[PDB]
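Notes follow the structure.
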Amino acid sequence: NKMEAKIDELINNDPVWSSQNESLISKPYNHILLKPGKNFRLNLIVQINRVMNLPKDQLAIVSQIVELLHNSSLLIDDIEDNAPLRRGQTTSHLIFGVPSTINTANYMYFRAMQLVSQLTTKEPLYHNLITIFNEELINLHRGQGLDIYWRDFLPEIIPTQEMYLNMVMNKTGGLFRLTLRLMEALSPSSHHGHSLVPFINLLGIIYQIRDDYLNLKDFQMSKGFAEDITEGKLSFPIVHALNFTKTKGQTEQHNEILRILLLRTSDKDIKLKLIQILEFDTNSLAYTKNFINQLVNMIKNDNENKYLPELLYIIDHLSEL
Amino acid sequence: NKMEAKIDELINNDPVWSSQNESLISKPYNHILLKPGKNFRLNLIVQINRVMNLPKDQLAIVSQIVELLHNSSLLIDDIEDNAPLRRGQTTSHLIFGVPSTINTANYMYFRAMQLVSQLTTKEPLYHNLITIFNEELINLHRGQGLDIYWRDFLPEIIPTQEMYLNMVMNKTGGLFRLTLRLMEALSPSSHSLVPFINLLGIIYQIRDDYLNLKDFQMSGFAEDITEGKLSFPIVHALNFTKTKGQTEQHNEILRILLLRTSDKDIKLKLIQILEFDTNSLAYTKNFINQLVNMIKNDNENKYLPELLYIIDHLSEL
Ligand SMILES: CCCCCCCCCCOc1cc(-c2cc(F)cc(F)c2)c[n+](CC(P(=O)(O)O)P(=O)(O)O)c1
Ligand SMILES: CCCCCCCCCCOc1cc(-c2cc(F)cc(F)c2)c[n+](CC(P(=O)(O)O)P(=O)(O)O)c1
């Protein structure tokens, strides 16, 4: 009867979980926290709040949700890309193992979800906030799924520039839109002008493309290691080169771009060969730089504020988010 | 001018997503569906519905939620245990790759979350439903995290039976409870079945752990040994050897688990320690029978509200 008594108690209570247990499974997450970036994201949220006027406490919870989603996304991204370093340091999966890191990142997606409850007690607003959360986590995973598919099954699908931009709207725009949409739903301010969603989609596009561009340009210049080549990613410049070489009939160059991506190599000279093919042969680096400038000018020349509601500064430090 | 026009259209619309895109992202998921198991789960849900009485379209959605979470959690589990097989079939990550399979399984957790908002339009109840989903997903991940931590940090921590049980309550009980709590919250009818479903969860996992070794003893690849899992019979063996001072046997068990071996002969060596030195396989068989009897001898219906047939077939949930 003593075992029966014991089982009886176990099953009539909530599952036992200790603060010691909590710390053990938080290791992969605690490790990525040590990296900087938190204040730059906080800074963009703060600037956007000059329009939305959420009270300090509410804004802090939006910020916590964003940090959990963002950091958990990176933990997963690094396992998905086989990345050995992030912000200059060893990637969590290489320390704690892939199993713990997947589970912990996934665990934090649900802690983020739980925080949404803390934003309001109003039932109609709550429903809306969780919908926004749900929609953008679905968008996020769709774009990421496509990015991974193209890369890992290359050359099955060679994306065009239009496909790439749609993938980024889902993958990168997800977190930017999730944050803005939560703020717009919670805003006490009557009408603070048109929605900023178009503006935030544009920031996400500039962000990803610049990210892609700098990963190669920094290596060309010195700084980095063009780890995107090692990963075989269909980045903005790679997408332009692949489509450029096809439409120009440069058969050998097109096949060599593909061969190098498929090697998943860490040879610096081989990565530099490809980078210089994009520099001199397909003019993909210059095309990309100009594309970025054009995107940034869409905001810098937005005199009638159809996009815009400090923000210029953020744009120049977008790589630091 | 035209570049800008195109960017304007892009940022002013919802992100573009086609059914062809949906199909590429779904492949790792469609693959595990080829696996049977659905019929058995639906039955348990149908049987529990004789007590809950949810209309059938609502019950269909609950069933859809269970299938997404369960199948997705299995896709992730195989990656976490590095399993090559699932029901005699190649696991998805070995076909579609670890990256696509992780993203697709996580995507499906959110497709499941979205189905929840379709269970009702009543706002108070909707909130309760999402809270249930959230809580149990949190419990599920805590339990999985502890299970993995023990295995990957062995031999830093050797769990006790009580620790193993709390882990199971989180890990395995999570989905059983999530399903039942949703069904009880929606019942249009007038004692809770959670204790019973928790007990089903514990029987489920201990029997799963038991058959993994017992199927191999009688022929089963005993993959749990290769993975180095702190399974119920191994927890019993490690603590029995510790307790009895059997220092070398204690260390030989750890050594074999730490080898991550596929060698049949070495895996049998582990099973002979369990069968001849600690009698852990027998002890486990007895433990499961005692849990099952709590239900068999529940004449007052303290736990209960066919279920017995399901319990002896629980091994295919
Ligand atoms: C506070 C206001 C919002 C700030 C959001 C800042 C980041 C949003 C844009 C980047 O989001 C992602 C999503 C994701 C991501 C998205 C998912 F949906 C899943 C996932 F696992 C990762 C990954 N990454 C990693 C990058 P990288 O390794 O180059 O720094 P990349 O490999 O995607 O280019 C970035
Ligand atoms: C009333 C009907 C309710 C739903 C019935 C089914 C409930 C789930 C039963 C299985 O629970 C799990 C959770 C999980 C699981 C739980 C998590 F929290 C995360 C995860 F990734 C997997 C995994 N597994 C896989 C097993 P195995 O590989 O032996 O088939 P095991 O590895 O637990 O032994 C099973």
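Counting starts with 1 at the first residue shown.
Going by what the header records, the deposited coordinates were determined by X-ray crystallography, 2.1 Å.
Placed from the backbone N, Cα and C atoms, the Cβ positions cover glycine too.
What Swiss-Prot records for A:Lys38, A:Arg41, A:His70, A:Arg87 is isopentenyl diphosphate binding site. The 10 Å shell around the Cβ of A:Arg41 (isopentenyl diphosphate binding site) contains 17 further Cβ atoms across the protein chains shown.
The Mg(2+) 1 binding site annotation in Swiss-Prot covers A:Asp77, A:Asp81, and the record cites experimental evidence as its basis. The secondary structure of A:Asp81 (Mg(2+) 1 binding site), as reduced to three states from DSSP, is coil rather than helix or strand. A:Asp81 (Mg(2+) 1 binding site) counts 20 other C-beta atoms within 10 Å of its own C-beta, drawing on all protein chains shown.
In the shown protein chains, 19 other C-beta atoms lie within 10 A of the C-beta of A:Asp77 (Mg(2+) 1 binding site). According to Swiss-Prot, the Mg(2+) 2 binding site annotation covers A:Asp77, A:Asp81, on the basis of experimental evidence.
Just so you know, the Cβ of A:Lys223 (dimethylallyl diphosphate binding site) picks up 10 other Cβ atoms within 10 Å once every protein chain is counted. Annotation comment: Swiss-Prot describes A:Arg86, A:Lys171, A:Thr172, A:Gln208, A:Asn215, A:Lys223, A:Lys233 as dimethylallyl diphosphate binding site.
Take the CB of A:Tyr109 (mutagenesis position) and look out to 10 A: across all protein chains shown you find 21 other CB atoms. For the mutagenesis experiment A:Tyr109 to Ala (Swiss-Prot position 107), the note given by Swiss-Prot reads: Reduced affinity for isopentenyl diphosphate (IPP).
Under mutagenesis, Swiss-Prot gives A:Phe110 to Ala (Swiss-Prot position 108) with this note: Reduced affinity for isopentenyl diphosphate (IPP). A simple way to gauge crowding: the CB of A:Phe110 (mutagenesis position) has 23 other CB atoms within 10 angstroms, across all the protein chains here. Secondary structure from DSSP puts A:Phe110 (mutagenesis position) in a helix.
Quoted from Swiss-Prot for the published mutagenesis A:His141 to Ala (Swiss-Prot position 139): Reduced affinity for isopentenyl diphosphate (IPP). DSSP assigns A:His141 (mutagenesis position) to a helix.
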List of the binding-site residues A:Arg41, A:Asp77, A:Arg86, A:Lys171, A:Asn215, A:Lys233 facing chain B, defined by a Cβ pair under 8 Å: none
Binding-site residues: A:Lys38, A:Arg87, A:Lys171, A:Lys233 - member with fewest neighbouring CB atoms within 10 Å: A:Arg87
From A:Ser222 to A:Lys223, where 2 residues lack coordinates, the CA-CA distance in Å: 5
Proximal residue to A:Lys223 (dimethylallyl diphosphate binding site) among recorded positions A:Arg41, A:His70, A:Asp81, A:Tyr109 (C-alpha distance): A:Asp81
From binding-site residues A:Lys38, A:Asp77, A:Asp81, A:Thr172, A:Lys233, the one whose Cα lies nearest A:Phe110 (mutagenesis position): A:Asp77
Of A:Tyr109, A:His141, A:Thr172, A:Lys223, recorded positions neighbouring ligand 1, Cβ under 6 A: A:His141, A:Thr172
Using Cα positions only, nearest of the recorded positions to A:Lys171 (dimethylallyl diphosphate binding site) (A:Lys38, A:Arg41, A:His70, A:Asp77, A:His141): A:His141
Å between Cα atoms of A:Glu310 and A:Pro309 (gap: 14 unmodelled residues): 12
Binding-site residues listed as A:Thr172, A:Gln208, A:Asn215, least Cβ neighbours within 10 Å: A:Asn215
